[PDB]
Amino acid sequence: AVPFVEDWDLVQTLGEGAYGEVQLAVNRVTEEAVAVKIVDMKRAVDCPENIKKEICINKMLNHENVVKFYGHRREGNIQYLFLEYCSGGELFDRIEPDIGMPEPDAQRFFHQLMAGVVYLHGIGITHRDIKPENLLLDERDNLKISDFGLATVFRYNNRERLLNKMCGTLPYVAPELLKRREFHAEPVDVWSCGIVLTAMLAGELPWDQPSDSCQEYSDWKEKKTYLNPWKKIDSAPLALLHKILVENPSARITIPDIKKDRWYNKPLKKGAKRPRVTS
Ligand SMILES: CN(C)CCOc1ccc(-c2cc(C(N)=O)c(NC(N)=O)s2)cc1
C-alpha cells in the first residue's frame, strides 16, 4: 500500500570481479541497507544456468552465520540478487600481514565459521571456496559465509555424491583435489577452514598449494614447526591444526571432533564490552 517502498538506490560499490559487481542498496522509504549482487547473464554462455543454481542454493539457506538471501529480480539479461548486508566487510581485512590477529578473536571467528559450515553440511551443501575474502562481518563482528557461486549439493535423499570438479583457490584447497579423481566434499571444506585459521593466527598462508613439489608443504609433513607460519602459533591451536591439515582426508579430523578439541574449548575471549558505571 505504501508508495515507493520497492525502490532502492544503489549508492556504493562493495565489490567487483569477473562475475559482475556487488552494490550497497538503500531503500528509498525505510533506509534499510541490503547488498545487491548484479550479474550480467550475457557475460558467458552458461551463466544463465550457473546463476540459476546459485539462486536455488541461496533459497535453501537460513542460518545466522550464512549471508541471508532475500530474493532476486530479472530485468532482461541482468539478474539482481538481494542479500544480507555485512557492514564490517571481509574477514580478509582484519588479518594483519605477518601478524594475524589476537588469538581470542581468531577463536571466536573460528567458532562462528564452524557453526556456518555445520549448518551447510547438515543440509547437504558444500561451499567449495572458503577463504577470508568469502567470510564477511556484520556490524557486531558476526561472521557470515558468503558467495554460493561455486557451491553444490553433495547429499540428497540421504545419499552422498562424491565430487570430482577441480575448484576453489589453490592456497586453501585440500591435497586430494590435486591427487585423486574423486573425493568426499566435507573434508575439503574442513581443510580450507584450517588454512583460514592459520591465516588468522599468523597473518600468512603456509604454501602456494598442497603438493610435495611445494617445499613449505613438504616441511609441514616433516613436522618442521620451528619454521613460519607455525612458529608464530601457540601450542594449543597448533595441535588443532595438526589434526585438520592431515593429507589423508579419511584420517582428517571431522567437525564433530573439532568441537571437542582442547583449544576450541579453551576460555579465551571476553564478551563484547557493555556500558557500566561505578558508584
Ligand atoms: C570495515 N570497512 C573498512 C568498512 C566497510 O567496508 C566494507 C563493507 C562491506 C563490504 C562488502 C563486500 C561484499 C561482497 N563482496 O559481497 C558484501 N556483501 C554483502 N552480502 O554484504 S559487503 C566491503 C567493504
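To match Swiss-Prot, the residue numbers of chain A are left as they are there, and the shown ones run 2-280.
Cβ coordinates come from backbone N, Cα and C, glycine included.
Residues or ranges marked as domain 'Protein kinase' by Swiss-Prot on the basis of sequence analysis: 9-265.
Listed in sequence order, the residues of the same chain lying 6 or more apart from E17 (ATP binding site) and placing their CB within less than 8 Å of its CB are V23. Taken from Swiss-Prot, the feature ATP binding site applies to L15, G16, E17, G18, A19, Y20, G21, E22, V23, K38, supported by sequence analysis.
The local packing around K38 (mutagenesis position), expressed as other Cβ atoms within 10 Å of its Cβ over all shown chains, amounts to 25. For the mutagenesis of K38 to R, Swiss-Prot gives this note: Abolishes kinase activity. The structure shown keeps the original residue.
Swiss-Prot lists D130 to A among its mutagenesis entries, and the accompanying note reads: Abolishes kinase activity. In sequence order, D148, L151, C168, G169, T170, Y173, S193 make up the list of same-chain residues 6 or more apart from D130 (mutagenesis position) whose Cβ falls under 8 Å from its Cβ.
Mapped onto three states, the DSSP output places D130 (mutagenesis position) in coil. What Swiss-Prot lists as active site, proton acceptor is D130.
Within 10 Å of the Cβ of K132 (mutagenesis position) there are 22 other Cβ atoms, across all protein chains. Looking at Swiss-Prot, you'll find the mutagenesis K132 to R noted as follows: Strong reduction of chromatin-associated CHK1 ubiquitination.
Surrounding the centroid of the Cβ atoms of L15, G16, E17, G18, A19, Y20, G21, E22, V23, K38, where the record places ATP, the chain contributes additional residues within 8 Å, namely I39.
For ligand 1, the nearby binding-site residues are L15, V23; that is, of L15, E17, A19, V23, these have a C-beta under 6 Å from one of its atoms. When the record's ATP-binding residues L15, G16, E17, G18, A19, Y20, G21, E22, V23, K38 are compared pairwise by CA position, the greatest distance found is 14 Å. Comparing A19 (ATP binding site) with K132 (mutagenesis position), their Cα atoms are 18 Å apart once rounded.
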